[PDB]
2 protein chains.
Amino acid sequence: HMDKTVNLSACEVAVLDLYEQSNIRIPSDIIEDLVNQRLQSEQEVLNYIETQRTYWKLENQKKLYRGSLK
Amino acid sequence: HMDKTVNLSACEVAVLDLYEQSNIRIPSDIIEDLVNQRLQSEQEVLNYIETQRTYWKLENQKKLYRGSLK
């Protein structure tokens, strides 16, 4: 969706590739975060991203009780 | 896009409030799509959001095999 590919550090950009080439689409939202956190290494970004991508699984999973039901 | 779904209007906001009453953080990506497409009413945005959010879980499941053992 014309994603916010802003200021990818050499590690970030490298591991971002491994994701999309792995067929793991990244939410631009966590790119927005990651770029702000600004880590050093490929290992650090792949650690951080996988944990934050597991936060995402939870926030993609958790209960909304509908509310405005029809 | 001249609808009651411009850029966080009544319905999509009310449904965002329902999410966080429920404690569900939404990815910007959801909104960055949804808020353009414009749906009819509250259940209809939460239906779509819950769908694209379900994409995001099954996506955030997929395997990046690490690779960068630096």
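Numbering starts at 1 and runs along the chain as it is shown here.
This deposition comes from solution NMR.
Placement of Cβ uses the backbone N, Cα and C atoms for every residue, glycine included.
Features reported for this protein in Swiss-Prot:
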type	residues	note
MUTAGEN	B:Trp56 to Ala (Swiss-Prot position 116)	Loss of dimerization. Loss of DNA-binding activity
MUTAGEN	B:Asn60 to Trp (Swiss-Prot position 120)	No effect on dimerization, but unable to form higher order oligomers at elevated protein concentrations. Loss of DNA-binding activity
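Around B:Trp56 (mutagenesis position), taking its Cβ as the centre, 23 other Cβ atoms fall within 10 Å, counting all chains.
Around B:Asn60 (mutagenesis position), taking its Cβ as the centre, 24 other Cβ atoms fall within 10 Å, counting all chains.
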